[PDB]
Amino acid sequence: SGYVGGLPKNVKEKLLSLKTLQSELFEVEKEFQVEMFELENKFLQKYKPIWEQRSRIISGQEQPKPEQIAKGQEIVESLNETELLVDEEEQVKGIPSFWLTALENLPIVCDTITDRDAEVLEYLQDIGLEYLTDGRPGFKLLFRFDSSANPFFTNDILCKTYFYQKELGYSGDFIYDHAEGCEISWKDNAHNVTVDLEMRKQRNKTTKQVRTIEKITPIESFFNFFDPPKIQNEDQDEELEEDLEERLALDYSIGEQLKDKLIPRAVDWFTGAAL
Amino acid sequence: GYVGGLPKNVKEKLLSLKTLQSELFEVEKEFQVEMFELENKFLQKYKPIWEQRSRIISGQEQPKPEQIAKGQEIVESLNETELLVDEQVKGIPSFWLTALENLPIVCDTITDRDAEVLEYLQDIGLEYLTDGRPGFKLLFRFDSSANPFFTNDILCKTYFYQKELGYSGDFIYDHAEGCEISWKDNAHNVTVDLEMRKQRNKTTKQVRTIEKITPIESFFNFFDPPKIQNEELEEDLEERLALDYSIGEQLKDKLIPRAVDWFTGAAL
């Protein structure tokens, strides 16, 4: 710091100007990000048709053509996986607990599903992904649950959005802003999960009156991923500014994981390969 | 084994997928291709602006008052007062030297002896590669005319990613190709320590001088990176190989793009 202050008029100006050329550079990096984005969008559009396809293979809604089955062995072998090979010799509907099993392995997340969350995830059919395309850049993760079989919520799709702030980062790339959950509709506080409820009946020696008391306690559950932390305010706190940051990190983190790994390599995440 | 011996109708479905995966692979391939082009596309938009900087640094061109004007603003708007002016010398001396002395992974690698070399460093450039394999080259333009060390004009380094994308669907570093250097005197070669010994034989009238060259730890080794071929050996001849790709990234994604800041410290 002291170094630069003692610089000669001559010099400083030389820098100044450079500081200017940086700004002009910034300008282009901006356009780069844009084209960067759109491109990415474009291709997602291509990845989809495939995924939309595996969903079904996973729903059981559409069956495998021997073409694929065989073509697939050639690939199991070629990768030396084997585990996916069948025995020589001439049940359920669309492969059981797929996405649950998948999620069960995936590094950051897996250490999040809890016995009670498992039960719900069994009714998860697919995990989507879409770029915001319009105003405000970001990407939204979508979860399709079987409205007809799911006992926990009436919800069909549970989305989760991550908005990248419009202003580009120093490094020149996108920086988050905040996440926006897509709130669940449990059909019973008992089938809830996001919460744990204790109930205790107590007598009043004096009034003789009796009442049992229901207490609803927010618990650490996987689905809290749909109620992200909010940017409190500039009120100022302690340990509740570090604690409610390490949580933002984990949110965005988990987000990444799903978007860049789980989704794109589901199959292997189900098996254990990708591990 | 939690799959190995389980159901058939299931494993069957799986396979069908493992295949659709492969259909992904090739679309992610097509992606990474246009992906790469776009980057190169814009690199070409970066050079000119950067080139401008080189000349402003070399002194080969003066700052337009217009440019100084904007800067004045900018710096204030960025709360970087440290670089203003209220009411001799050539282009910025020891620019790239200073910038590197602040660049986190690198600086810890410049020996006292090779700073003096780095004083004749005029510019670090970037270039991508479709000319076969995928990768990029860092070009170091040295002041040929004044450098006492090597008559080389342009040093550099090429980083090569292997043809097949990784599992992650991105590239993996294959190896690097150094741009080597032509020192003009062993005593001037910082990449080496040198002992000397003269020997005069009195009844022969002949002198015999011996110069020994042992490799030293130097920043300029950057241009003589580890080769794929050759316990203890690999665990070590892999840490540097790592540190090396690391440095490149450091120059490519930081030093080069934010030169100024790196010079001043703002980048920190």
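Chain A is numbered as in Swiss-Prot, which gives 82-171, 181-365 for the residues shown.
If you check the header, you will see the structure was determined by X-ray crystallography, 3.2 Å.
In case you wondered, yes, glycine gets a Cβ from its N, Cα and C as well.
While the structure shown retains the original residue, Swiss-Prot records the mutagenesis experiment A:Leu99 to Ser with this note: Predominantly cytoplasmic; when associated with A-159, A-177 and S-397. Every protein chain considered, the tally of other Cβ atoms within 10 Å of the Cβ of A:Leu99 (mutagenesis position) stands at 25. Under the DSSP three-state reduction, A:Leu99 (mutagenesis position) is assigned to helix.
For the mutagenesis of A:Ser159 to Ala, Swiss-Prot gives this note: Significant reduction in phosphorylation; when associated with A-397. Complete inhibition of phosphorylation; when associated with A-177 and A-397. Leads to a prolonged S phase and a shortened passage through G1; when associated with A-177 and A-397. Predominantly cytoplasmic; when associated with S-99, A-177 and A-397. The structure shown keeps the original residue. When secondary structure is read from DSSP and collapsed to three states, A:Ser159 (mutagenesis position) falls in the helix class.
According to Swiss-Prot, the mutagenesis experiment A:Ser159 to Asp carries the annotation: Leads to a prolonged S phase and a shortened passage through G1; when associated with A-177 and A-397.
Calculated from their C-alpha atoms, the gap between A:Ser159 (mutagenesis position) and A:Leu99 (mutagenesis position) amounts to 54 Å. All protein chains shown were included, and the count of other CB atoms within 10 Å of the CB of A:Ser159 (mutagenesis position) stands at 9. Distance between the Cα atoms of A:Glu171 and A:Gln181, which bracket 9 unmodelled residues, is 15 Å.
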